[PDB]
Amino acid sequence: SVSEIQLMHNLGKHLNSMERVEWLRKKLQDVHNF
């Protein structure tokens, strides 16, 4: 039976916006001002 693995593979494509975004959102916060 497969479900969490199919969702995990579909989520990997979504690993750019929301949750991930904080990496990028805090990256511009770093080495800029705050």
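Residue numbering for chain A follows Swiss-Prot, covering 32-65 in order.
Method on record in the header is solution NMR.
Including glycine, each Cβ sits where the backbone N, Cα and C put it.
Taking a C-beta cut-off of under 8 angstroms and a sequence separation of 6 or more, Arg51 (mutagenesis position) has no same-chain neighbours. DSSP assigns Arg51 (mutagenesis position) to coil in the three-state reduction, placing it in neither a helix nor a strand. Under its mutagenesis annotations, Swiss-Prot gives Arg51 to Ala the following note: Reduced affinity for PTH1R.
If you draw a 10 Å sphere around the CB of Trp54 (mutagenesis position), it holds 10 other CB atoms from the protein chains shown. In Swiss-Prot, a published mutagenesis experiment is listed as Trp54 to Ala, annotated Strongly reduced affinity for PTH1R.
Listed in Swiss-Prot as a mutagenesis experiment, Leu55 to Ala is described as follows: Strongly reduced affinity for PTH1R. In sequence order, the list of same-chain residues 6 or more apart from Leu55 (mutagenesis position) whose Cβ falls under 8 Å from its Cβ is empty.
Per Swiss-Prot, mutagenesis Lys58 to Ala is noted as: Reduced affinity for PTH1R. Classification of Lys58 (mutagenesis position) by DSSP places it within a helix.
Listed in Swiss-Prot as a mutagenesis experiment, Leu59 to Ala is described as follows: Strongly reduced affinity for PTH1R. Packing around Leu59 (mutagenesis position) is summarised by its Cβ count: 9 other Cβ atoms lie within 10 angstroms of its Cβ, all protein chains included.
The Cβ of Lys58 (mutagenesis position) lies under 8 Å from no Cβ of any same-chain residue at least six residues away in sequence.
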